[PDB]
Each structure stands twice: as structure tokens, then as C-alpha cells.
Amino acid sequence: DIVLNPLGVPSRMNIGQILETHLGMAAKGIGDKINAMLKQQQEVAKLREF
Amino acid sequence: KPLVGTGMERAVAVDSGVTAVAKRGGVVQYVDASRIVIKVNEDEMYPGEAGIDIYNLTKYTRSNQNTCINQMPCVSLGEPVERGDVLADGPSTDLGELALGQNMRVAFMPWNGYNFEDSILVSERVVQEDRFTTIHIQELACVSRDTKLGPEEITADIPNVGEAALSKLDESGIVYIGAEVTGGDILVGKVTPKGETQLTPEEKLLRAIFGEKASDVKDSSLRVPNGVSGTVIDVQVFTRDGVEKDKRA
Amino acid sequence: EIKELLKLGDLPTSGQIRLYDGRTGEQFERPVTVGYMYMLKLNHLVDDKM
Amino acid sequence: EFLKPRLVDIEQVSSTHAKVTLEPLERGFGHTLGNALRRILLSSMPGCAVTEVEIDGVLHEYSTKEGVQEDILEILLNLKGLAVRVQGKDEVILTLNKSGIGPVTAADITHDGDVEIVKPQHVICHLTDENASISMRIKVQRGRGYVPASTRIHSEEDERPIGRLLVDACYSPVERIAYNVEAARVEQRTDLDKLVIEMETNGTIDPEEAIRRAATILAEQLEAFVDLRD
Amino acid sequence: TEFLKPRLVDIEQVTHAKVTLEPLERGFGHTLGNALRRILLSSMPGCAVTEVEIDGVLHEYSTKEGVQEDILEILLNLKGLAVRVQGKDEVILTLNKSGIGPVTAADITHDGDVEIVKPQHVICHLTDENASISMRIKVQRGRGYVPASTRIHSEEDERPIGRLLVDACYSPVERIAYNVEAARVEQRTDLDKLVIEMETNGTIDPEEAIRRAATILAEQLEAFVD
Amino acid sequence: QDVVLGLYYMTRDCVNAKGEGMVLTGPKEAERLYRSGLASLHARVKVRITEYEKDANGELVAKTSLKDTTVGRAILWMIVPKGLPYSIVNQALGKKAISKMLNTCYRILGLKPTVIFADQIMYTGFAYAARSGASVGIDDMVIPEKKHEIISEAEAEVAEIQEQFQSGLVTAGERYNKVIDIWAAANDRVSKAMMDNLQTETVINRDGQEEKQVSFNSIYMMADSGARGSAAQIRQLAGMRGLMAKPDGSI
């Protein structure tokens, strides 16, 4: 949904964005691992295990 | 919400007064988009003649930059509220957290030069879903001074204007409430007295040829500034004490 | 502590996927980064500047 | 001396999923038909979606009905994601009346034969007062692409009421479309591919009807090359 | 539901034509530019030489005596030979030449199954006193493009050491590159305007090439459309 | 800035890519050969290219030969106007080279072609840098493995000059300056221990053994092409981050 430019990180040394862009991806790999686990209505036993 | 926060957000959407923080724990008793009624609990109830509490919200109202600041309920009927809990969001808060903007799937790569400098590309699934669409609330004021040539009026009759423009405003002169106006429409019909014509010689034949009745009153109404369009959500009228209130007033 | 969160989500640990082009259909070699940055929208709107 | 593909099984995994496969593809035509279909399905499928709502006692979007627990600015942002498939006509005018305490799901719209709601478990608003009452008259249309309310105003033609709340309409029954050519196998041919278009609609349009209306949007457009005008 | 078809389909000339086309629907500027471009480059029936029999030499890093260029260059002078054949599907020419001077391509035999379209396309420059050049060039029809590297690797037509193999380009095209750029229909600015730019190796005129490639494409869509 | 990284990616060469050693027949076959998907954009190849050379009173002449190049440089040769020589697009083509490749087109061919040759660059850098995916991640910046020992030795070697001020073996002014120039030793054995790990980073194989090359590290390519920032800033994303100055102007 956006296409940023990678020639902004070498000169300006904000390596925050390139780390917030990964940890912001692990935290949305869960949201698709739960949204499926909850869409077949597995149980309130599998959710509490994940 | 910030998908990657820093934990120091609940202390910024509570310390500022934007949130409608609950003042005594209890049980919600009536939710509504403009009112919350918190049935107080037992022990946190005053000694004599206590009853219940009630919080009002503040629907669409204009801040200092012309953005809107409106609150919303975030609780249903039956929630046990508590001291310091939250009942209403504000402008950019969610469930108490402080969400300043939206978070969207980003990728780092050069794409055909449409992000040459620091600039940004944007998919069209971010315009359809309407996640970056904000609301702005302007305001316009039409004062009718007391000239030394006779006073102005707020009459809804205006010299040489066709009904394509006098469609929205009712007979009292002010516009309606909810009429979607655009650039150039009229919002308040106002005419000012003008004499001292002294019209040119060439045009003074142009009048006698057709009979154009000269103007006793000049048109100085309030028309919407160019390049803008939005429903007229509210109208207020102030009057000097000593002049009658027309029907719309 | 990040990479151990991606591996729980089945995502690739390095944080870089292979994107396919949108118009042609071929695949960008040397995979690209894809994450979830949190984008504000400052109020230097355009139709108040022109 | 060429081969031409034929439709094959349609593994309807779920209501909004699908997997249609195109069995006998000649070599080299894998990515040529795929990406020339993914760019058609995602762009130009005719769908139907709400066009303008109208509530009983409210004048503009930023109001707030008494009894409901949402501003009207969120009752429109919940209708816009309503999926409905009219069969006979081109446009409809739905209705919705309800009274009592309890969430107003989409399943309470008045029933008609042609109009056929797809997600009846939807939520629209809430009611939270015994003497509350909501009564709107939704509209529905057919089209394609996306037409925001601001640009559907140039064809207003004197929209006389001040009770009409205009919604933006994004008619499209497709959400994401993958596809992955893989090693098909006819009885004796060294290299034959298989296309597997893992579609995903919003429960509106049939899968096999999409592809038969995304091919003829191509096969009708290539005429201008088959006969070069000069 | 009811789409837009192009008018004002202008075409140019230079065997090198720069077609144009407009106004296509928005986003249709590319799914047409790339469906075609992947056909003229990938699969299109055509004829092209594939192997050569140098009458004396058995290895490419060897050298023919009397010939100016070396066989790593002559094959470069044969990989671009423009041949069309109406009747046959496996024709093997013969070039046994003598003399001295630039040996053009018109000195080949003239069999009723072939018809060159560039006779003066030179193949070799002969020195003096030699006049000894003879070769059996093999041309067999096919589709697309197939290098000689990925054939001997799977060597199946077992040839003794010295049956030279060449890179075969079967397609009648030599370059094609579309280019989209915005246009308008006097009230809409979300339109397109395709611009194709095509070349060919003589054996097919350019605009004729696009015609019989929007046909191969609209055949694969036969079992779908109504 | 962006185009200059497009061209640097288009005109490098790997060591063993798809279709190495084959022999093409001009710029036109060398392009479609890569579009179709057989050969790689930088794979060593042998093409035949005719260059022109204005040597009489303003007239061009042809010269057909067998240049030894990549597939990338050939595709870029179809853009250069007539009068220029092929030793202009045959280098690695960083940013100091493009800056002159326009200059030698001004001095020779005047300003009718150079204004229309300074655009086929922009339409080619922007294209071949978008279908190359020049991303950047959090493991493109390779920390050197010997950063610890280089930091712990000078961590101990300076703990034993502070002692030499305990027992008065040295005055302070020859304590201060003798502690500065020992860190400058360690500050420079980290850059020299990092850049030697980015430059020759990759090691790929021929058909036989393994032989090393220049790297393909997306945070090195944006430094070596001069597209954005150089080793005075790569030294802070991987190496040690200098020594700072307090408000006086003192270290």
C-alpha cells in the first residue's frame, strides 16, 4: 500500500524505520495466524494455547 | 492504534482532557452517541441522597485549526466501569491508547521514479477504504452593520439574482441546515443601501432602451469561498437587544 | 527478540519477501522488504497551499 | 500446431474463496494469461453496492440520532461494506425498519425475491432504548470500478432533497487474486502447464462467471489488433 | 459492463514501424502491451538455421585455412540469416564457394523449397588462392528462441566431433518495446495511449506480425468467451 | 540519485550467471535475450557492436568488431548517440562516469543530441532500477566479527596508561593526548575491518573452484555508486561511531 524509497536510509541514519518495519511485520503475522484460527472457530482451547 | 507502540501512550490520552474518563466505578446503564449514564456502585456512593452519575459527550465541534473534535462511546450496556476507566474516545484515541495515524503495509524499493526524492507512492486501496480522509469544519460570519446612510438588511430578496442561487436559502434569508453548498453559492442574503448613482452617459442610454430599473440597494451578501463544498451543519444568530427577531431568528 | 517473533508467525526470519511486479508479472530479483510502518498525515494539505 | 486450454474443476473451498484451474496450457502461456487476467478481474468486474442512504429524521451526516449508539457518520461507513446481488433489475430501493433494544443486523432488511443479501450476520448499528426506532431506505446500483460521491455529483440533476445522504460506491466483487502456473501433465507431453487462479470474492459473484466475463473483456479488445486500421 | 474500444489507431513506416493506439481504458494500456510483447518474443512459428557442416574443420576453437574471420565469427554471420520456406519443414542448403573477395550469401544454391530475402548479407571474406569453402547448413522450422548451450547439454542427435551447432532464433522479430502514456477523451483523464515500436528480419512486415499475434492470443481465449 | 543506482546495477557483472560465455550478435539480440528470461542482466558475454567515429571534417565512419562485455552494457549501448566510443559505457559506470559521459557528448555532438541523450538515461535508469528490487534490510549492514577484540584491547591498553598517571610517570597533557591517539588506532582498525568485509564480501563459484568478487550488498551499492552517502556514514551503521566533541570544541 506504499512504496517508500531506500535511498533515504544510507544518508539520513534513521535505522528506526527499518526495524519498526520488521517488528511491525511480526506483529501482523500473528494477526493473520489468529484471524484464521478464529475463522474456523477452532475452540477457546486452541486460542488460549497460541 | 500503533502496531508498534512504546507503552507511554495511555498516559497521554488520559492526562489530556480529550477522553471522558470515568469518575466513579459502577455499571453502565444507558449508552448513546451523545450521553452515557453510569449507575454508581454501592460503596462509592455518597452518604445521603446520592443516586447515579452522568457524563455528556461533545459531538461535532470546531477546534482551533478548523479540524473537528468529537467523542464516541466505547462501552455497551452492562460493562463494569471502574475508577479511572475510559468511556469515550476523542480525536485520535482508541480504547484509551493514542492513535495519531494509520498503519499500512509498506515496501522499500525504487519504482519507476515515482518516488524519486523523499516522495511517496500510494496504492488506491488506501483511497477507497477511506483511512486517511479527515474532516474539517470552517466557519463564516456575516455582520450587518448600522451604516450612516440607513441600515443594512438580511432580506432574502436580492437585486438581479436568479433562482438557481436563491434555491437553498429560505424566505428568511439564512441558508438551511444540511443543504450541500459548493463554491459560489449564497449563504446569507444581505443588501446595503446605496445612492449617489451618477451613471455614465453611454450607459444612461442603455437604461432608457430597455427600462432597467436602477438599484436602490447594493448586493453584499455572503457567498461561500471558492473551492469548497460541505453541508452547512449549524447556524447561529446574534441580535442587538432592541431590534426584532425575524422568523428564522 | 524480533527474529524469534517472526519465526513463531511462519514469516521468513530475514524479513524480506520476493515481490512480483504488478504490470509485467516477472519477479524482482534480490528480494524486497515488506513491513507495516505507521504513517501519519501532517496538515500541510495541498488545497490550502495553492 | 497449438494447444488451447479448457476449464476444469472448481474447488470451492469456502463461500468467498475459489480455485479455478485451466488445464492444458502450451508452454510459455502460463504467465501470459495469468497476469493478463489478474489485471482484468481486479479492475473491471461489474458489481452492485449501495449508492445513497436516507434516514427518517436526520438531515446531514454529522448528526446523531437519539436512541442509536453511533453517529450517522458510522452508519454509512458500515453500509458501504454491504454485499448484495440483484438478479432481475439494474437498481433497487431496499428498506429497513426495526424497533427495540438489540443490534440491527443486515438480515432485517425487507425481503424481496430479486434482491438477495449474502452476509446476513452483518452488523449495521445498535439500538439501546426500548422506544428507539430506526427506519432507512437504502439504494443499490450496478456498475464497476469506483465512483466517489464528489464525482457522481456532476450528474446530480437537481438532487432536490436535503435528506439524501450520499455514500461513495466501490462496486467490485474481487479482493485479491493469486495464481501460480505449475507442471501440468497430459498423458504424453514433455511440458504442459496448469494455471490455478486462487480467487477471493466478497461472496457476490460466481467464480466461473468471472473468468468467462474476464476473458471476453480481453477477447473483445484484441479485435483492434486483429484488424489493423492504418 | 459496456467497454471502450480504440479509434484513431495510427500506424507509421520506416521494416520498422511505430504503431500507436488510443484511447484504451485505464489500465488496459499494459495488459495489452505485455500480452503481445510476450508472444513475439517467446512463441511464434518461424524458420532458422540450426547446424553447419564446415567441410574441413572439426572444432570451433580451430581455424579454417584461407577464410578471413574465424568460425566463432562466421556462425555470427549465420545466426542472422533471413530465410522463409513455403513448402518444406526440413531443408538443408549447400554453400560450396570459390573465388576471392567478399563471399555474399547469394552464392548459395537456389532450391524450389526456399527463398532468401537478403541475398547480399555477407557470410565470409575469402583470401587469395584458397577458394575452398563448402558447408551444409540445416534449417528446420520452430517456435521462439532456443540457444545452442541447452541442446548439446542434452545431446541426443549424436554427431561426430565437428558437427557445428548454432544459436537458433526462430521468431520473425528482432525487437519490440511498447510504451504507455496518458491521453484523454475530452472529458476524462484516466485514459491511456499505447505505443508499440517493432522491427523484423525481413521475412515478415511489422504490422503483419502484430496481426498474427493478436490471433494466437485470441485463440487461447476461445474456450472461455461467449 | 535514483537513476545513477539504476545504471550501476545495469552495468556490473557477476561471475557465473545465466548464459555466460555465449556470443551475441548486437545490441538488439542482447536485449530480447534478457527480456525473454534466459540470460541475466549482468553476465559476461561477447557481442559485436559497430561504433562510429567522426574523424574527417564532420563525417562518421563505422567499425565493426567483437567487443567483450556483459549483457547489461550492450543494452545500454542502444541509447548512446552515434559519435561516441564504446569505451564510454564499458566501465562499471558509477556516478563520476555518467557525469562525464554527458560532458563528452556536449563537446562533440553539440546540444541537439545531448538534451535528448540526457533523457534516454533517465528513462533507462528509472526502469532498470525498479525491476531490480534494490531494497535494504537490517542484515545488509554486516557488523565485523573482530569488533570485540579490537575494542577490548584498546579497552585494556588504555587502562594501563591511566596507571602511568597514577605513579606520575607522565604529565596529564601527555596522558590525554596519549589516550586520544590510542582510540584513533582502534577507530581505524574497525573501518579497515569492516569495509574489507563489505567490498569483497561475496564469493561465488566458477564451474570449478570458488573465486571472490565485488559484493552485492544493497547498503554498499548505494555507497559505491555515489547515489547517496559514502564510507563516512557506512562506518557508523556497522563500524564504531567515532568520538564526539563537547561544547568547548574539545574531544
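In order, the residues displayed for chain F correspond to 504-754 in Swiss-Prot numbering, which applies throughout.
Placed from the backbone N, Cα and C atoms, the Cβ positions cover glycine too.
The C-beta environment of F:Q504 (mutagenesis position), restricted to residues of the same chain at least 6 apart in sequence and closer than 8 Å, consists of F:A730, F:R731. In the three-state DSSP scheme, F:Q504 (mutagenesis position) is classed as coil. The annotation that Swiss-Prot gives for the mutagenesis experiment F:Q504 to P reads: Resistant to antibiotics salinamide A and B.
One entry in Swiss-Prot concerns the mutagenesis experiment F:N690 to D. Its note says: Resistant to antibiotics salinamide A and B. Neighbour density for F:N690 (mutagenesis position): within 10 A of its CB lie 18 other CB atoms from the protein chains shown.
The secondary structure of F:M697 (mutagenesis position), as reduced to three states from DSSP, is helical. Swiss-Prot lists F:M697 to V among its mutagenesis entries, and the accompanying note reads: Resistant to antibiotics salinamide A and B.
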Spatial neighbours, same chain, of F:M697 (mutagenesis position) - Cβ under 8 Å, 6+ residues apart:
F:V645, F:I646, F:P647, F:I737, F:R738, F:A741, F:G742
With a CB cutoff of 8 A to chain B, go through the mutagenesis positions F:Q504, F:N690, F:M697 and name the hits, or write none.
F:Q504
Cross-chain proximity of mutagenesis positions to A (CB under 8 Å), evaluated over F:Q504, F:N690, F:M697:
F:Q504
According to DSSP, which kind of secondary structure is F:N690 (mutagenesis position) found in, if we only use helix, strand and coil?
helix
